[PDB]
Amino acid sequence: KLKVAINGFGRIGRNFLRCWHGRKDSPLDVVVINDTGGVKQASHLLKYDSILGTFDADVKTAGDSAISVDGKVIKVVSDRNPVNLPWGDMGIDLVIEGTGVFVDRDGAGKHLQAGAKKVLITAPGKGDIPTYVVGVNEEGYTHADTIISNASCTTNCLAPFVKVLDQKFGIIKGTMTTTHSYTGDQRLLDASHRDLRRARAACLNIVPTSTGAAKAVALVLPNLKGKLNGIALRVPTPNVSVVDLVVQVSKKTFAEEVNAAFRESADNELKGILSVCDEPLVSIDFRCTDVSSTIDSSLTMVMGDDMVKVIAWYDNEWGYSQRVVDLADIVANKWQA
Amino acid sequence: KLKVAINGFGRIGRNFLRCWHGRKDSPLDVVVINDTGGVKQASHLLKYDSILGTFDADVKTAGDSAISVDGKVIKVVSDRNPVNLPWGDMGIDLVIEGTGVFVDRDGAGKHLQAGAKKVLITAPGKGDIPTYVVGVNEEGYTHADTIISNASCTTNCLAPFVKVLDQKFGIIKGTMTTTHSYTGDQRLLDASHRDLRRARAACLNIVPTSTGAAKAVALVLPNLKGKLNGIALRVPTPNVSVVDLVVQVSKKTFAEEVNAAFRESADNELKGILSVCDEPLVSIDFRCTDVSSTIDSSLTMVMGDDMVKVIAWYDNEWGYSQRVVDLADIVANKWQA
Amino acid sequence: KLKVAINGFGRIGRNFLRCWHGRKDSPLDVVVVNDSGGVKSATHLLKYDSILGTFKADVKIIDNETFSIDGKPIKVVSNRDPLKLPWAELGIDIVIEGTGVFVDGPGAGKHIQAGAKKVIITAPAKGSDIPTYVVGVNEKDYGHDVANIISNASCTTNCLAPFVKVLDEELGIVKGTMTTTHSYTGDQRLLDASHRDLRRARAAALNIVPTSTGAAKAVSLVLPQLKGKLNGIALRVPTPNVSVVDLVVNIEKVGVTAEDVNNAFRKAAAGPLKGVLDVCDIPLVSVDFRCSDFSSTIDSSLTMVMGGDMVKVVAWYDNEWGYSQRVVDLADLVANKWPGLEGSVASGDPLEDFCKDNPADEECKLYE
Amino acid sequence: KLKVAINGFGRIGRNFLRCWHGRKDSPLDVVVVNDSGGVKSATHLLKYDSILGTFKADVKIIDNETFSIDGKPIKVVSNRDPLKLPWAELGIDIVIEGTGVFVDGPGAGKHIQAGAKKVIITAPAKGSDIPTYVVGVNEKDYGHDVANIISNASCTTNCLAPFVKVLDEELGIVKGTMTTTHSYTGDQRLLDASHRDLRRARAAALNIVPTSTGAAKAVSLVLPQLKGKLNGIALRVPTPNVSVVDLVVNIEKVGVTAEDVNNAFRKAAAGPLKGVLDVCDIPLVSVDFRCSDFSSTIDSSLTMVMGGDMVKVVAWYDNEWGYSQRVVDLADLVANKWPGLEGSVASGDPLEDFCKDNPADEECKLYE
Ligand SMILES: NC(=O)c1ccc[n+]([C@@H]2O[C@H](COP(=O)([O-])OP(=O)(O)OC[C@H]3O[C@@H](n4cnc5c(N)ncnc54)[C@H](O)[C@@H]3O)[C@@H](O)[C@H]2O)c1
Ligand SMILES: NC(=O)c1ccc[n+]([C@@H]2O[C@H](COP(=O)([O-])OP(=O)(O)OC[C@H]3O[C@@H](n4cnc5c(N)ncnc54)[C@H](O)[C@@H]3O)[C@@H](O)[C@H]2O)c1
Ligand SMILES: NC(=O)c1ccc[n+]([C@@H]2O[C@H](COP(=O)([O-])OP(=O)(O)OC[C@H]3O[C@@H](n4cnc5c(N)ncnc54)[C@H](O)[C@@H]3O)[C@@H](O)[C@H]2O)c1
Ligand SMILES: NC(=O)c1ccc[n+]([C@@H]2O[C@H](COP(=O)([O-])OP(=O)(O)OC[C@H]3O[C@@H](n4cnc5c(N)ncnc54)[C@H](O)[C@@H]3O)[C@@H](O)[C@H]2O)c1
Ligand SMILES: NC(=O)c1ccc[n+]([C@@H]2O[C@H](COP(=O)([O-])OP(=O)(O)OC[C@H]3O[C@@H](n4cnc5c(N)ncnc54)[C@H](O)[C@@H]3O)[C@@H](O)[C@H]2O)c1
């Protein structure tokens, strides 16, 4: 029912698109979407994915203007300016900006300008957005935020458990790192990009970096700041990535102590959100997997009952979208506007 | 000058050989090899390398019985018996068993037991071998020590400065990890590997594991145990790995202060051994370079002035050889046993 | 129905239950495999593939050598020698060669007498003797219970062949040569590891090795009427699993366009060459066929002709998945091919019947 | 001798730059590029390569416009439009089209305008005038300062031509094709993202790009004697910068083995193709072709023929590095093929060239 169009029909565009098909009970009437890229491409792009494979969802469309897929015919155009991107022609309900290039509220404003009602950004918006993230900023979340954001998958995934750890054991200091994959955020080749590292090709090289995680943690976790700071490690992989953090937790504990604690959480709430296990499973074992990350039980060592390594294969793309999808439909509900 | 043979001779040995040549005035006259592989292959094994490209040195074999490299005749025995390999026709001084399968002193002794006299292994010598690594234990090594080994590249690489780590500030706790490359020891394609992780194909998946770095840490430095202990991560890369360690140091500090405290390290001890900088470089920008790593002084961030990040693209392969080739020279030096 | 098992455990040993359990028509059933690595592995192995994804199946760990498959159990062997493997006790009508070392039915025979009624050869066995078994071509033309060790040529050709078959079949072709994209695998080591061959020695997934393809000959082996007209090189390339050749072919016929032949594809693919031969139209890549069992993926558009007659003929394909479907191919075939009923000889006239018992009959000492 | 610039900092620009600084006797001297990305970045980029690693020569970063190439102070611009960037002020004799952006000479014309006296095109043809120029093939066939906007096609053609040219010249090419798995680049998409070629719109080093390449036929644009015999697609795949094709065409001559022709190629690779080809019988792989100075390299050992006629031409090449030398090959050729300000034969004095040099009128140069 939510007449929605997302900006930047990236993988996550397809993801949520697939999630639209994947997730059941989708009031997300996303009958339009934006990406300045070629739409029939995007169609085939939507049609054909690498990781989760081609979206076998056959779509029959008559004319460039109207496109229909799985009954839910869905428009899409290609343009840069959200004002040049008419939204009132549908009176758009929600937008998410997969481009990333609109990393400030103005574009959303500009999206709100052309006739959008609500906005969130999977990416941490530069500056003028208090982000919303499940587990962290979905509780005090208000549907009445016509413009909000998510953070990078990293934060979008690394959040809850350690907060609950912070809830159940506290953390003196946290040193978070990820196996952050590669994306358009980095240059395939050593193409000219602001971050020299993201500029490089690095087909097999990692990027020592720091995503908004150790920053968005501030918003999403009003407590865990500075003390609980690590960086990002943007790796030469395209796919589901892994958390790599060692904490100096506050309360004395040991490995399993958090595990069942981490278990029970997913056993009730991080259900769908996150997971935990110790069966050795590698990336391929996490295709289109939604429980953002199962945490290792063995290698999650604990030293002095505070120094605690943490590790979990996480879906930087689909589970991210999952999480992105999560509150997305939630704001569709409590549909104040 | 020191007659040497290499069992299980491999890349790192080939590296050591490309080292050996690059080691102008290599006091190891390594006129012998053990390698069950074919000679021209063994040539190409050294001759044609992937990472450092082919050996920039032409290889000539007369005709198949012996191969001469850089104007020096070389031999390569091939028999799975840890003794039958004729190390006595020369009465070998140093043996390097690549296979690592003799984590017990025995096989190495079995190598010595027909002419060989000294040993170092890529495998961490479990127990009945001096925990001997350059920067840390090559000195306390008295040349009477004959059969020693090197632990993990990681162990090997971290050793010197991580010793210097607790030097300059002391370390409350330490949990290290590597961006360890992919090799054939982990199943490059899915095969019967004990580690279910290392068992798959996983050309793009990581392997949670641990290392002698987590273990010899005590063996190389006593206090450095448990609290000073981490894990290993064999990652989808072929090349120079990075240390994923955050040291909970004792003395409060800020990042560069310790890097200042580690400028000197390169300036005095890590010279040749290790390096450090903050210009963003990637594994290829660490290729064939003997300073075992450069530390991301910048992103080796301080957090709470005790739990301090440590990050350094470390030469898991070439320096690893080099360090061993260094250690080899060390044992080429002080030659009594 | 037919008692099945696997010699050893491979990625193809990992390949088929994905099909088989996922299958709906498989009469036979495996009951045991030689995982010399433990069910825990084998499960983790089989439950979780590297490419086709985790097995969408409750293949579960019942007893360490007798696990579950969504309720169906299967035993496990753990060994590297036929002779101990009690295919007799296992009653296995059909076992799949998983050592490779059996480039010879003889070694496979070391299971035949061991209670293998028939032996599923999987790869191009250097033992020529076995009739070259390939679907769409000679699959039926195989003789049941005649030398029950049953060949299976290289997926590359084994997939190429029915296509390669249909072309001359559609055209008549002077001869042919090609080059597939042999995906990176284990046989070529991720490392520059000591190898009986210079090529697969090298660090695998970076270098790209052209190499030998008896599979090219295997065409003649399966297309004898096309003997000699075949060539090509085995380009080992760095992919997980898809190979694809373009086949240079001087077509004996006129030299009309390919689309016609592709219409003939569109005819014959849709004809008997369903299951194997796809001519998709959207120009698509490796991913676009993963987990897809259409055991050949031709691109009409991308395929071209040179002189109208020298046709540049391509086809995407996986290297084991489709191959794993070749398993079922004879499997259900050889199943119905299995007699089940009895014979109608005359142990007086066909006293060989009586001699089948009375083999020590001077009445029977033929050729011997 | 010749001040040189580039259409932006082409990757191969950096590649040839590595060459350039390491180049033996470059008469020309590049002194400026266009970095709309920060010199330090571009410098680092120039300094630090992935494929052949960083430079083993410390370029030093003097000011944001002009760093120093190990002392050699080379400037840079920051733009994608020459018309505001006067190589005239730079006296740049030749700007190099390191991108393809101005796929049209007239586009490059904006730079002869912007102060170029010549232009090198790092691109295959788009229009007609294209100075299709392969060193070894048709290097000497350049008219001095004829079409100063000069074209070097991709190795896809550039490397491709000579032996092929030679091949017919050596054996007689009737009609056919080669094809390489081509390296991965940005000209194909990083991942599945916007690009007209669906193929070049995907994740490449995880797939294959079987796609059209007029270069496979643009060989005629330098070997028209062989027009009508040409086909071939490339396959962008997980390779950094290298490729190898196989021109398997029915040959005019007998149909003997290749090695023979390759023995003459061994001649030719040392002959006209000296410093260009390399008939290396050792079976060697991409890594064994790094820093591919030689414009090409052949493995006869695997080079063969199917029916003799078609030629299984096993031969490799880098795609950018060697090209980055074909840069210099053409370039310093043009240095000879264009004496610049070194005009020791003025004739603009007591001979009519004066007014032309001075100013055209109803005069010396009262032309058509
Ligand atoms: N976890 C993170 O770090 C994170 C979070 C949010 C967004 N992102 C970035 O956004 C993308 C998220 O993953 P993905 O699967 O969607 O990959 P993606 O790159 O395909 O998604 C971005 C899409 O926006 C399009 N784009 C660029 N500029 C645009 C514009 N003006 N208007 C409309 N579309 C535009 C791109 O073509 C692309 O299709 C990635 O590119 C990623 O780099 C990353
Ligand atoms: N490079 C590192 O960082 C590191 C660290 C720890 C262990 N290792 C082990 O060392 C090897 C890498 O070192 P390398 O580059 O010198 O190549 P390498 O792989 O050839 O060295 C060891 C190899 O010897 C082989 N072997 C067993 N028996 C042999 C015999 N009779 N003759 C010859 N070889 C025999 C083993 O397969 C073993 O892999 C890997 O096997 C790896 O597992 C490497
Ligand atoms: N897929 C093809 O087209 C093709 C063609 C020719 C050859 N082959 C080879 O034949 C095999 C079939 O493919 P796959 O899916 O089985 O991958 P695979 O490589 O894992 O299958 C063979 C493997 O099984 C194991 N093996 C061999 N003998 C064994 C025994 N007695 N007990 C336990 N394990 C044993 C070994 O690990 C061996 O490498 C592969 O080795 C493949 O490389 C495949
Ligand atoms: N002599 C040869 O070169 C040769 C070789 C192969 C076959 N043949 C033909 O086939 C038969 C075998 O010839 P041969 O050279 O072995 O001499 P043979 O005929 O004497 O061999 C069989 C002998 O073993 C015994 N025998 C037959 N069947 C037996 C059985 N099931 N179990 C135990 N003993 C049995 C008999 O005593 C018989 O003499 C002959 O009838 C012969 O015509 C001959
Ligand atoms: N690798 C080669 O040998 C080669 C040579 C010529 C052309 N090409 C093809 O064309 C492209 C360019 O060649 P390349 O090898 O140098 O890779 P490349 O894409 O990196 O070269 C172009 C570079 O110059 C800059 N650029 C692009 N357009 C520009 C413009 N209008 N103005 C100023 N700067 C611009 C960018 O920094 C870009 O990286 C490549 O992507 C490749 O596909 C390749």
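All positions are counted from 1 along the displayed chain.
When the header is checked for method, it gives electron microscopy, 7.1 Å.
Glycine is no exception: its Cβ is also placed from the backbone N, Cα and C atoms.
Annotated features, as they stand in Swiss-Prot:
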ACT_SITE  B:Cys153  active site, nucleophile
BINDING   B:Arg11, B:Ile12, B:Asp35, B:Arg80, B:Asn316  NADP(+) binding site
BINDING   B:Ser152, B:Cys153, B:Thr154, B:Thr183, B:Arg198, B:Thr211, B:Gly212, B:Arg234  D-glyceraldehyde 3-phosphate binding site
MUTAGEN   B:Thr36 to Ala (Swiss-Prot position 101)  Reduced affinity for NADP, and slight increase of the affinity for NAD
MUTAGEN   B:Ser192 to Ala (Swiss-Prot position 257)  Reduced affinity for NADP, and slight increase of the affinity for NAD
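Considering only the recorded positions B:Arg11, B:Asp35, B:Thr36, B:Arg80, B:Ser192, B:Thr154 (D-glyceraldehyde 3-phosphate binding site) has B:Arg11 as its nearest partner by CA-CA distance. For the recorded site, the residue listed as 'active site, nucleophile', the DSSP three-state label reads helix. When Cβ atoms from all protein chains are considered, those within 10 Å of B:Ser152 (D-glyceraldehyde 3-phosphate binding site) total 26, not counting its own. Put simply, B:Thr36 (mutagenesis position) is 8 Å from B:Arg80 (NADP(+) binding site) when counted between their Cα atoms. The Cα of B:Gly212 (D-glyceraldehyde 3-phosphate binding site) lies closest to that of B:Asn316, out of the recorded positions B:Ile12, B:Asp35, B:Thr36, B:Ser192, B:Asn316. Proximity to B:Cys153 (active site, nucleophile), judged by a C-alpha distance within 10 Å, picks out B:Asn316 from the recorded positions B:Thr36, B:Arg198, B:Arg234, B:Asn316. Cα spacing between B:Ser152 (D-glyceraldehyde 3-phosphate binding site) and B:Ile12 (NADP(+) binding site): 12 Å, rounded to the nearest whole number. Checking each of the binding-site residues B:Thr183, B:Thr211, B:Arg234 against B:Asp35 (NADP(+) binding site) by C-alpha distance, the shortest gap belongs to B:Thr183. Taking the centre of the Cβ atoms of B:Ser152, B:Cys153, B:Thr154, B:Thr183, B:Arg198, B:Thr211, B:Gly212, B:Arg234 as the D-glyceraldehyde 3-phosphate site, the nearby residues of that chain (Cβ within 8 Å, site residues left out) are B:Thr178, B:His180, B:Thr209, B:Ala213, B:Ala232, B:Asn316.
The two recorded residues B:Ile12 (NADP(+) binding site) and B:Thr183 (D-glyceraldehyde 3-phosphate binding site) have their Cα atoms spaced 12 Å from each other. Note: the Cα of B:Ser192 (mutagenesis position) and the Cα of B:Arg198 (D-glyceraldehyde 3-phosphate binding site) are spaced 9 Å from each other.
Applying an under-8 Å Cβ distance to chain C, the recorded positions B:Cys153, B:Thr183, B:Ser192, B:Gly212, B:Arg234 reduce to B:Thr183, B:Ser192.
In this structure the alpha carbons, written CA, of B:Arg11 (NADP(+) binding site) and B:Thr36 (mutagenesis position) are 14 Å apart. With a cut-off of under 6 Å between the Cβ and any atom of ligand 2, the recorded positions B:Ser152, B:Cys153, B:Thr154, B:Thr211, B:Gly212 reduce to B:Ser152, B:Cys153. When the binding-site residues B:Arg11, B:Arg80, B:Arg198, B:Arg234 are compared by the number of other CB atoms within 10 angstroms of each CB, B:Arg80 has the fewest. Maximum C-alpha to C-alpha distance over the listed D-glyceraldehyde 3-phosphate-binding residues B:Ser152, B:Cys153, B:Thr154, B:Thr183, B:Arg198, B:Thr211, B:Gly212, B:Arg234 is 17 Å. B:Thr36 (mutagenesis position) carries neither a helix nor a strand DSSP state and counts as coil.
Put plainly, the recorded positions B:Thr36, B:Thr154, B:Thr183 were compared by Cβ crowding within 10 Å, and the winner is B:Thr154. Checked against B:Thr36 (mutagenesis position), the binding-site residues B:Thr183, B:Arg198, B:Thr211, B:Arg234 differ in C-alpha distance, with B:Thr183 being the nearest.
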